[PDB]
Amino acid sequence: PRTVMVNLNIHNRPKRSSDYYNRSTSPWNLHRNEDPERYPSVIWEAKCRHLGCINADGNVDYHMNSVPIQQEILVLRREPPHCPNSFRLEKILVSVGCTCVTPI
Amino acid sequence: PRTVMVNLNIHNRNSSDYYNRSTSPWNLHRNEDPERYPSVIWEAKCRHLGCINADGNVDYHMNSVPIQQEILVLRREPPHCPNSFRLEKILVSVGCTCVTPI
Ligand SMILES: CC(C)[C@H](NC(=O)COCCNC(=O)OC(C)(C)C)C(=O)N[C@@H](CC(=O)O)Cc1ccc(NC(=O)[C@H](Cc2ccccc2Cl)NC(=O)C(F)(F)c2ccccc2)cc1
C-alpha cells in the first residue's frame, strides 16, 4: 500500500575505546542475534552482567541496579518469504548498553 | 549497487525514566534535518562530567560517558526522487553510563 526502493550500499562513520562496556559501573556483554530473513541480519544486543552495580572496591553493590538502555529500531523483514529482496518494516527493541540506577 | 523494495506499512513491534535515576543521567537534544528520514532525531547528552553519589552529589573520580550506536538513515537518491533512497550510517548517543577512568 506504500512502497519504496533502497540502495543498501553504504558510506560514512573511525572507531576506538568503546570498552565502556568493561569499565562501566553497570557493565555488559554483547549477544549475537543472527537472522537471515532480516536486514540487517546480524544484530548485537547488550546484556547487563550484574543485577547490581560495581563498587569503587570492585564488588557488586546490590542497592543499585544495572539496567539496559534501549532504542526502538526499524529493521527489514522479507515479505514474502523466499523473496530475496522484497521487505516490510519491523519495529523492534534494542539494548545498546547498561546504565546504573537507584531503585525508588 | 544492491537494491531492494520496502513496504512502509509497519506491523508489528515490539515511560521508563532511566534518564533521571541513572548515576550518569542525561538529557535529550533535538537534531533536525529535513533532507533526512527520519528528520527529527533525539541525541542523549550526559548531564555531568562525573557521576552521581549515593548522597546525590557529583563524584568526579568517575565519568558519565555516552553509549552510542551505529544507525542507518535514509537520504533521497537521486535527490527529488520521492521513492528511491540511499543509506547513510550515523552515530547516536542513546544514554550515558558511568565509568572508571584510567
Ligand atoms: C526509528 C523509528 C522506529 C522511530 N520511529 C518510530 O518509532 C516510528 O517510526 C516512524 C517514522 N520513521 C520511519 O518511517 O523510518 C524510516 C524513515 C527509516 C522509514 C524514530 O524515528 N526514532 C528516531 C527519533 C528518536 O526517536 O529519537 C531516532 C532513530 C532514527 C533512525 C533509526 N534508524 C533505524 O532504526 C534503522 C531503520 C532504517 C533507516 C534508514 C534506512 C534503512 C533502515 Cl533499515 N535501522 C537501523 O539503524 C538498523 F537496522 F541498522 C539497526 C539495527 C540494529 C541496531 C541498530 C540499528 C532509529 C532511530
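Going by Swiss-Prot, the residues shown for chain B are 42-55, 63-150, listed in order.
Going by what the header records, the deposited coordinates were determined by X-ray crystallography, 3.2 Å.
Cβ atoms are placed via backbone N, Cα and C, with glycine included.
In Swiss-Prot, a published mutagenesis experiment is listed as B:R69 to A, annotated Impairs binding to IL17RA and IL17RC. Every protein chain shown contributes to the tally, and the Cβ of B:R69 (mutagenesis position) ends up with 18 other Cβ atoms within 10 Å.
The Cβ of B:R78 (mutagenesis position) has 8 other Cβ atoms within 10 Å, all protein chains considered. Among the mutagenesis entries in Swiss-Prot is B:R78 to V, noted as: Decreases the affinity for IL17RA by 5-fold.
Sequence-distant neighbours of B:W90 (mutagenesis position): residues of the same chain at least 6 apart with a C-beta under 8 Å from its C-beta are B:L76, B:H77, B:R78, B:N79. Listed in Swiss-Prot is the mutagenesis experiment B:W90 to V, annotated as follows: Has no effect on the affinity for IL17RA.
Among the mutagenesis entries in Swiss-Prot is B:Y108 to I, noted as: Decreases the affinity for IL17RA. On its own chain, B:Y108 (mutagenesis position) has B:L97, B:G98 as residues at least 6 apart in sequence with a Cβ closer than 8 Å to its own Cβ.
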Secondary structure at B:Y108 (mutagenesis position), reduced by DSSP to three states: coil
Intermolecular Cβ proximity, mutagenesis positions B:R69, B:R78, B:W90, B:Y108 versus chain A, under 8 Å: B:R69
Candidates near ligand 1 among the mutagenesis positions B:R69, B:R78, B:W90, B:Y108, judged by a Cβ under 6 angstroms: B:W90
